[PDB]
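Undergrad: Submitted below is the structure of interest, expressed as structure tokens.
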Amino acid sequence: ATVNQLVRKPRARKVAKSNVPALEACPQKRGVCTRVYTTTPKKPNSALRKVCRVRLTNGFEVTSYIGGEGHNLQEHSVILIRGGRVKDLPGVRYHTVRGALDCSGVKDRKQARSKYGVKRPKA
Amino acid sequence: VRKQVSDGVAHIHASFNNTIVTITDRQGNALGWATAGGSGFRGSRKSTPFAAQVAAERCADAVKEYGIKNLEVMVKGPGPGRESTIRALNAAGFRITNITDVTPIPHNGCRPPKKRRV
Amino acid sequence: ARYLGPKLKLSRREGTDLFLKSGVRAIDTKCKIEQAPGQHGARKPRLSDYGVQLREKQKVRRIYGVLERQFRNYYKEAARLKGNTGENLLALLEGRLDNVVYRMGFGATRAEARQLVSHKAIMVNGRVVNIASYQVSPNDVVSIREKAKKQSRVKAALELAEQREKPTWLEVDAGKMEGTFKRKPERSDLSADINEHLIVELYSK
RNA sequence: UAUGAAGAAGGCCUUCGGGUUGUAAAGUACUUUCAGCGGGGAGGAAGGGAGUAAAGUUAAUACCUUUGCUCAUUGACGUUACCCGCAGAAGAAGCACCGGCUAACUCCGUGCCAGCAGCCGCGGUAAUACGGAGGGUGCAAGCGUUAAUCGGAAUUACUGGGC
Ligand SMILES: [Mg+2]
Ligand SMILES: [Mg+2]
Ligand SMILES: [Mg+2]
Ligand SMILES: [Mg+2]
Ligand SMILES: [Mg+2]
Ligand SMILES: [Mg+2]
């Protein structure tokens, strides 16, 4: 409060921590799927959410979510992951980019197609 | 071959002997007209308020030629027909927006004709 | 870079008809005014606050076919320029070559007059300009290209120009097929239904 | 580009009467930007060289060097900037969103399933929130997602906070 006290100890600019530390301030990072399994959502919801454990190039080991219906993913699959946490899945902070590398596009996608790596359907 | 237009204006020449109904656009270009004399009425019949209404019925043409719909109303002249004609426009399916009198009233201008001693 | 869909849909949308289509055939006949498009259009939509601001901005843009990116650059210039920004922005939009040609009477529609500019049919001060976004400067003389005059569409557009109260700041020439952009336009001449202060706040958010 | 209304059909909804797509289309006039092709055509170009004649410069003004001039000059881009003719709408529109925030909605499918999800949260059999359809909103040769910086954040407050 007092200016003399503030002169003695100046204001300290707090550093804001990222929500995606494993990305190291990079938009996407490629990785290898260490494990494919299923997990359960939080409290107000009930489903069988599809998640994957993936080892990134920088050594970080994290679990990423699959936002598309159906996936041809298994051991040693190379996927591209982006930021974005799952509200109902604690510890899941990344999404698998559908339609990139060895991750196929979502079948029958017609709306928000660019968000799932699905080529435009022929007229 | 012609053009179409809306938002017209109707000029009403209510003379003591005849009634002149002319529908025109905002810029004074005439679209159609009808008169009591041209509606089968001569002599006294050419001035009665009724016949003036009938003249409007004729003016109900130009519909396809010009979808005026809403139109302005200009009224000049003290002759009978300052009321009748106006109704006929409503009953014809038109939107009367404003009604104003445009009767020429000189401020002691030209000398008028002498009185009819009869 | 240009809208290519149906036009009466937008016209009935936003609401008040504002300088679209040839302008001869009655606008009401071609469509159904006072009814937004869509299956659910026949209802009263309780507009919001964001809603009103958005509609006005969208309306203004369509009247002059200016895309957001383009329109935003006009707003930045208008704020930079001295004076009241909203009228300055309106002046800049009216000063575009394609709009000026439409008001000069060489095009039936702003889109067609814009196409006339685009199709290399307009001469400015002895120099060929086919850019719709060209800024006309005061005292300039705009003259239809010799070859262009042979287009009968231009001739018919002149005829219709009579109905639109000839803009004061534009000296139109009939047979001379020329025009003199006397000076910048003023708020009064422009449609009084535009609330420029709404535009200023919306982009200043 | 304009005209173009049995508001064509078809699509979807339907209070089964209709509406909606949408004057959108088709059709009918009209025009040919650029891209197609063809034919012209600046500017970047200043230069030095060769000569000349005079001047300064000399023992000789030889040597030069300064003028002026004279002839011939050089462009990588480059089939240039641009101009002119050719033909025919012909060759050129997607993307995201429509539960609130936040502009923009129903129908079908599904039934705490599958799923969405920036926040609030949806879905458990009449889902404006998922999936599909129509329709609509935003932006546009780009639209979205993600990452990052500031803002909003008076939320480290000196301006500009509190105990
Ligand atoms: Mg652009
Ligand atoms: Mg070309
Ligand atoms: Mg809304
Ligand atoms: Mg961010
Ligand atoms: Mg602060
Ligand atoms: Mg406090």
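By Swiss-Prot numbering, chain A shows 2-124, in order.
Every residue, even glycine, has its Cβ placed from backbone N, Cα and C.
Where Swiss-Prot documents A:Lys43 to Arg as a natural variant, the accompanying text is: Confers streptomycin resistance but not hyperaccurate translation. The annotation that Swiss-Prot gives for the mutagenesis experiment A:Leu57 to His reads: Protein is not incorporated into ribosomes. Swiss-Prot documents A:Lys88 to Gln as a published mutagenesis change and attaches the note Confers low-level resistance to streptomycin and a 15% decrease in the translational elongation rate.
A description of the local structural setting of each listed feature is requested, covering burial, neighbours and distances.
TA: Other Cβ atoms within 10 Å of the Cβ of A:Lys43 (variant position), summed over all protein chains shown, number 12.
When secondary structure is read from DSSP and collapsed to three states, A:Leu57 (mutagenesis position) falls in the strand class. Long-range Cβ contacts of A:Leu57 (mutagenesis position) within its own chain (separation 6+, distance under 8 Å): A:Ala23, A:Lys30, A:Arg31, A:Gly32, A:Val63, A:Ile82.
Counting only same-chain residues at least 6 apart in sequence, those with a Cβ under 8 Å from the Cβ of A:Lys88 (mutagenesis position) are A:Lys43. The secondary structure of A:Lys88 (mutagenesis position), as reduced to three states from DSSP, is coil rather than helix or strand.
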Undergrad: Tell me the coarse DSSP state (helix, strand, coil) of A:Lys43 (variant position).
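TA: A:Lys43 (variant position) sits in coil per DSSP, no helix or strand.
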